[PDB]
Protein chains: 2
Amino acid sequence: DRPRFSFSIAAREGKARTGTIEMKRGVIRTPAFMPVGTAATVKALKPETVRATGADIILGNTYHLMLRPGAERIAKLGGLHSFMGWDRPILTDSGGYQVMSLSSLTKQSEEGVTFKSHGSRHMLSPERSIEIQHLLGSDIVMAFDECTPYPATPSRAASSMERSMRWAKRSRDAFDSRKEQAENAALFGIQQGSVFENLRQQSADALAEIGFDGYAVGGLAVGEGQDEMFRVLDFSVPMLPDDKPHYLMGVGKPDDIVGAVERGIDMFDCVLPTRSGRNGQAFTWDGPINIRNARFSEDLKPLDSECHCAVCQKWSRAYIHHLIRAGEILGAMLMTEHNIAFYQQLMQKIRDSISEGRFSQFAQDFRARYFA
Amino acid sequence: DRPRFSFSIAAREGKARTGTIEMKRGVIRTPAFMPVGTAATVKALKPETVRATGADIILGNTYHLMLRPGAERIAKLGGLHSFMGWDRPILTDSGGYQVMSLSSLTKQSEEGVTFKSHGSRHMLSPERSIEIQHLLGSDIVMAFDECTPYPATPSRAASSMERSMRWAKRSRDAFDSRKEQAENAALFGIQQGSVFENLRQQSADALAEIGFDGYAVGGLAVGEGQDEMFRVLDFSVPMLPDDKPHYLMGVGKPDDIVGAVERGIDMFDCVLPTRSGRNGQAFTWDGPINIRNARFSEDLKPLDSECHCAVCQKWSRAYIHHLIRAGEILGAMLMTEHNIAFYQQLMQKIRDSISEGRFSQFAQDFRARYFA
Ligand SMILES: CC1(C)O[C@H]2[C@@H](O1)[C@@]1(COC(C)(C)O1)O[C@@H]2CNc1nc2cc3nc(N)[nH]c(=O)c3cc2[nH]1
Ligand SMILES: CC1(C)O[C@H]2[C@@H](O1)[C@@]1(COC(C)(C)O1)O[C@@H]2CNc1nc2cc3nc(N)[nH]c(=O)c3cc2[nH]1
Ligand SMILES: [Cl-]
Ligand SMILES: [Cl-]
Ligand SMILES: [Zn+2]
Ligand SMILES: [Zn+2]
């Protein structure tokens, strides 16, 4: 039987790594892309379809599930895995992004954050966030943090990061004090510090002193743009323990993922393939296309000329164009399945190229064609 | 290889019949339920899922496809079957329902009907309707008629029926004058006459004199209610040729279908399982339920306790309740798959019970439990 948590690096090229995380509910191949399932569903896909595209793990969200259908309710129903019909690992974000994005609904203190609906109130704290993730039965539990807004002054970034590090210790202690959770799930810490190298170093040092199963780079994908994100990754990822997974939260476009892997990231999640798929954007090896465009109305080619997904084996651009134009649910289903399959094929090509020592060439070839 | 069209009755009980229609693209087991796919999609289902529920044939619509994506466009793309990925028989309605339901958008004459969008204009006539159905590649072509509004005076019902019979002859001649269509598709006539026995008889006589591969009972499911619909079926179905299929257009609820089979109907179509499924209504052998109701929020049972569909094998009422409440696409997908599977299981039970000479008992047992 598999351990609670083991991360093993099978091959490396520069800062890039490929390997596996073994957990009780399955193996995660890294670098990994996690489809987002915030409402206890990866939108428009059955779990079996999510798995068929190649996903090893999906992302849920403490904040959204706390509100609907409720954490205690999901626990009474047997946990999130049973509830939604996904039996493989699930990583749950802690709510720390919503601490920032919904801050106008919040009262924040050193104890935690209370959200007021625009009228019910719901509280999150390190202890309550970890508890909710336990009630959900999450396999990878994220520490409760604050995603620092961008831009941030050095003073405010420092104050925010310092609070997040205090909350990281409280998250660690809450997780460890629940024996069933500590024995069966993993806990990841989240590095903060905005774009400032000294603050990123202080945050990494604090997280490593506490000790976690994996380390997320938080506080990015907040409007900073790719050049700046890459600059921060350049110095921030080497600060994290080498022998544990590195998770870049909320990233991203295909070229973001490639460059982040070149900088040592092992795990990703993003709403882009699902959300923009429903909005008519399809990813291809020649760049994204908007299937709504009139130029596709009689195009019999599949969405992408090489993609192995079931959508590209059967249906034309012309048909999917019609469905999306018409607002048909099947349009959302087909676009989403293709985009998630595309993302998984990207991750597979990344893993294979690192394994074979040709990832740098893959990255250059990928960019040359994607941006042609 | 299968013929263009053969209908064979394998067993009978009273007025009820069970058998098969053989066509080039497949066999249709009767009594048959046709899922509705008006926009070149059975809403929220891949064609493979439609087939997995047991459907042998689906319904398309000349009027809707004429407008979007266009009949000539579908022909240029290889036909409706290729376009949507359903390779089995498709029956297309002719537009005659929209002649009535959208009459405020129309100018009608003996030549046909012109529809004006609320600003483009689109014309339908016996000749153009048959041509569109050819361009779509429809397997069962419906004559172009007018669904008489309900209620109708005897005079207006007679005038409407008489025009429909003239249009039925024009439909027959247009179909026969297109060799590829005449050799590979079938043509059904549509009986009109509102609720009036003498007009229904005149219409049946006119259609039988022209000669069709099958005969629809038109002009029902227009607000008349079940008692009146059954009264009209009582005298109308025996007027149609016994050795050809009898198709009741737009019907209906499960108990409508059972009673219509008891009166000699072989084919049905209805938006109820798809549309009301998206709106949260699930069919069960104990009657319909509204999954949105708070009583289902923690109900771990499947939608129906006996249903063999994939939805009832995996997911709980509680999960589907959450999805529909949340407006999630997967909620529409799961409700729709279950409801279509339920309808197909109903048809299978009807076919088996007629084959075994116990359909009258099935109908009584079905009603006693469904309405308990
Ligand atoms: C609202 C929605 C769906 O969230 C997405 C997406 O839009 C959007 C809008 O701007 C883009 C960049 C395009 O991505 O930003 C979100 C993705 N960025 C992101 N997610 C994160 C999650 C995080 N969780 C925690 N606990 N802590 C963090 O520091 C953290 C940082 C993160 N950064
Ligand atoms: C607008 C929408 C989706 O069409 C459905 C459904 O709502 C709704 C609204 O009242 C109920 C009864 C509940 O069923 O009425 C429609 C189903 N009745 C029906 N469909 C027909 C199609 C027909 N086609 C032709 N060519 N000729 C006919 O005489 C004809 C008669 C029909 N009767
Ligand atoms: Cl999404
Ligand atoms: Cl529908
Ligand atoms: Zn594809
Ligand atoms: Zn079912």
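To match Swiss-Prot, the residue numbers of chain B are left as they are there, and the shown ones run 10-127, 130-383.
Header entry for method reads X-ray crystallography, 1.2 Å.
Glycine is no exception: its Cβ is also placed from the backbone N, Cα and C atoms.
Residues annotated as active site, proton acceptor in Swiss-Prot: B:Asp102. Taking Cβ-Cβ distances under 8 Å and a sequence separation of 6 or more, the neighbours of B:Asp102 (active site, proton acceptor) in its chain are B:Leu68, B:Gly69, B:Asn70, B:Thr71, B:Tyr72, B:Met153, B:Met260.
Cβ-based neighbour count (10 Å, all protein chains) for B:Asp280 (mutagenesis position) stands at 23. Per Swiss-Prot, active site, nucleophile is recorded for B:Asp280, and the stated evidence type is sequence analysis.
Other Cβ atoms within 10 Å of the Cβ of B:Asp156 (mutagenesis position) number 32 in total over all chains. Positions annotated as substrate binding site by Swiss-Prot: B:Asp102, B:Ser103, B:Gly104, B:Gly105, B:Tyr106, B:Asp156, B:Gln203, B:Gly230.
The Zn(2+) binding site feature in Swiss-Prot is assigned to B:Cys318, B:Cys320, B:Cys323, B:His349; the stated evidence is experimental evidence. Counting only same-chain residues six or more apart in sequence, the Cβ atoms lying under 8 angstroms from the Cβ of B:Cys323 (Zn(2+) binding site) belong to B:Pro313, B:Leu314, B:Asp315, B:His349.
Annotation of the mutagenesis experiment B:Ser103 to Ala in Swiss-Prot: Strongly reduces activity. Taking Cβ-Cβ distances under 8 Å and a sequence separation of 6 or more, the neighbours of B:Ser103 (mutagenesis position) in its chain are B:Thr71, B:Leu135, B:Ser140, B:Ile141, B:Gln144, B:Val152, B:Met153, B:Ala154, B:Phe155, B:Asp156, B:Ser182, B:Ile201.
Quoted from Swiss-Prot for the published mutagenesis B:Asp156 to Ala: Abolishes catalytic activity.
Among the mutagenesis experiments that Swiss-Prot reports, B:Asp280 to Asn is described with the note: Abolishes catalytic activity. Reduced to three states, the DSSP call for B:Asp280 (mutagenesis position) is strand.
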Query: What is the total of other Cβ atoms whose distance to the Cβ of B:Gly104 (substrate binding site) is within 10 Å?
result: 29
- request: Compute the centroid of the Cβ atoms of B:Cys318, B:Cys320, B:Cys323, B:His349, then list the same-chain residues not in that set whose Cβ lies within 8 Å of it, in sequence order, for the Zn(2+) site.
  value: B:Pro313, B:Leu314, B:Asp315, B:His319, B:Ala321, B:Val322, B:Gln324, B:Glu348, B:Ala352, B:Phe353
- prompt: What is the total of other Cβ atoms whose distance to the Cβ of B:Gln203 (substrate binding site) is within 10 Å?
  reply: 33
- prompt: Cα-Cα distance in Å from B:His127 to B:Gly130, with 2 residues unmodelled between them?
  reply: 6
Task: Taking a cut-off of under 6 Å between Cβ and any atom of ligand 2, tell me which of the recorded positions B:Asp102, B:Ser103, B:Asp156, B:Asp280 pass.
output: B:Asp102, B:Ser103, B:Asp156
- request: Determine the most Cβ-crowded residue among the binding-site residues B:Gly105, B:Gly230, using a 10 Å radius around each Cβ and all protein chains in the structure.
  value: B:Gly230
Statement: Close in space but at least six residues away in sequence, with Cβ under 8 Å from that of B:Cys320 (Zn(2+) binding site), the same-chain residues are B:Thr62, B:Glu348, B:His349, B:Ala352, B:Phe353, B:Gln356
- request: Starting from the Cβ centroid of B:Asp102, B:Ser103, B:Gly104, B:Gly105, B:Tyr106, B:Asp156, B:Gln203, B:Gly230, the recorded substrate site, name every other residue in that chain with its Cβ within 8 Å, sequence order please.
  value: B:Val108, B:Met109, B:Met153, B:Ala154, B:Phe155, B:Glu157, B:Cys158, B:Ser175, B:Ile201, B:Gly229, B:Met260
- prompt: If you draw a 10 Å sphere around the Cβ of B:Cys318 (Zn(2+) binding site), how many other Cβ atoms fall inside it, taking every protein chain shown into account?
  reply: 20
